[PDB]
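Working notes, structure below.
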Amino acid sequence: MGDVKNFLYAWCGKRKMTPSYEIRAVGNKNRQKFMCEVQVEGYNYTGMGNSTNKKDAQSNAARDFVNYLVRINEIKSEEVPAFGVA
RNA sequence: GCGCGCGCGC
RNA sequence: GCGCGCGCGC
């Protein structure tokens, strides 16, 4: 979803912190790729994302991260609008 | 989104 | 001119 970044952002706003994205350019100058890593304080994991543009490199890293929060039972899937259970 | 400028390719 | 990206001003 577009909104996962916004979700992760809010999620951290509660435990009163910000995520931290770090993007680096990668691959084909003429058809290029970007690499993203997100971290959050107090969490032992780096969400990783690749894409053509930066936004999507970020979305992908965030998805990665949230998915992990769920795996480690810090969120329920059911609480992540993007992971649309319905 | 609209504008501008930049890189790479063709 | 076209394509993929990046950045900047509204």
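Placement of Cβ uses the backbone N, Cα and C atoms for every residue, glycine included.
What Swiss-Prot lists as domain 'DRBM 1' is A:3-71, and the listing cites experimental evidence. As a published mutagenesis entry, A:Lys5 to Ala appears in Swiss-Prot alongside the note: Reduces siRNA-binding and interaction with AGO2; when associated with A-6. Per Swiss-Prot, mutagenesis A:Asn6 to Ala is noted as: Reduces siRNA-binding; when associated with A-5. The note that Swiss-Prot attaches to the published mutagenesis A:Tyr9 to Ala is: Inhibits siRNA-binding and interaction with AGO2. Recorded in Swiss-Prot as a mutagenesis result, A:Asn53 to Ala carries the remark: Inhibits siRNA-binding and decreases interaction with AGO2; when associated with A-54 and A-55. Quoting Swiss-Prot on the mutagenesis of A:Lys54 to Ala: Inhibits siRNA-binding and decreases interaction with AGO2; when associated with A-53 and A-55. Experimental mutagenesis is annotated in Swiss-Prot for A:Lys55 to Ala, with the remark: Inhibits siRNA-binding and decreases interaction with AGO2; when associated with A-53 and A-54.
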>> I'd like to confirm something. Which of the mutagenesis positions, A:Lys5, A:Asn6, A:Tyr9, has a Cα closest to the Cα of A:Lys55 (mutagenesis position)?
In response: A:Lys5
> Hey, how far is A:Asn6 (mutagenesis position) from A:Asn53 (mutagenesis position), Cα to Cα, in Å?
Replying inline: 18
>> Among all protein chains shown, how many Cβ atoms are found within 10 Å of the Cβ of A:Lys55 (mutagenesis position), not counting that one?
In response: 14
>> I'd like the number of other C-beta atoms within 10 A of the C-beta of A:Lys54 (mutagenesis position), please.
In response: 15
>> Can you tell me the CA-to-CA distance separating A:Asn53 (mutagenesis position) and A:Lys5 (mutagenesis position), as a whole number of Å?
In response: 15
>> Cα-Cα, whole number of Å: A:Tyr9 (mutagenesis position) versus A:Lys54 (mutagenesis position)?
In response: 17
>> Below 8 Å Cβ to Cβ and six or more residues apart, same chain only. Which residues does that give for A:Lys5 (mutagenesis position)?
In response: A:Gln58, A:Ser59, A:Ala62
